[PDB]
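> Sharing a structure below in structure tokens format, with a few things to ask.
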Amino acid sequence: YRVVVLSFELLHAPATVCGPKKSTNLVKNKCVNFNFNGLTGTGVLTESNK
Amino acid sequence: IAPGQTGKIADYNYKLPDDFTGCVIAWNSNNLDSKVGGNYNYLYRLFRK
Amino acid sequence: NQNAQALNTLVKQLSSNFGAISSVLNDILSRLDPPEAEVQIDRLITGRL
């Protein structure tokens, strides 16, 4: 049946291997908890500062 | 059918709690619930949200 | 200096594994299943305490 099986080692989970391709608008100065990709943390909305 | 177990039987039909406290008892009884050509009385859920 | 250094060495201890998979509760909760993560979360709890 031409089986294909991935690995998902997860020993390097804090990486940049997330690709859902989501475009969500973000607005800063608000108590929010969110995280795209993996870095063991959480951030604040709005991007493109420096 | 045990604490902290997965699978279609343990995820769609009957799942023990992680803090379960009791005995699990099982045996084989193909004598009393089978017939030539198969016994179709027993149905198990295979799909659920 | 003594007070500041003691406070800093208390805060810095959050990054140690204490014998667990990771030093972050979110990572260990997401990577590992609930019933098999308490055995590893409790070590981190004991270390922090």
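For chain A, we keep the numbers from Swiss-Prot: what you see runs 508-557, in order.
Per the header: electron microscopy, 3.7 Å.
For all residues, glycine too, the Cβ spot is worked out from N, Cα and C.
I grabbed these lines from Swiss-Prot:
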- A:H519 to P: Increased resistance to human covalescent sera neutralization (MUTAGEN)
- A:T547 to K: In strain: Omicron/BA.1 (VARIANT)
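Walk me through the surroundings of each of these features.
Taking a C-beta cut-off of under 8 Å and a sequence gap of six or more, A:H519 (mutagenesis position) has no contacts in its own chain. A coil conformation is recorded for A:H519 (mutagenesis position) in the three-state DSSP classification, outside any helix or strand.
Taking Cβ-Cβ distances under 8 Å and a sequence gap of 6 or more within the same chain, the neighbours of A:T547 (variant position) are A:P521. Secondary structure at A:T547 (variant position), taken from DSSP and collapsed to helix, strand or coil, is coil.
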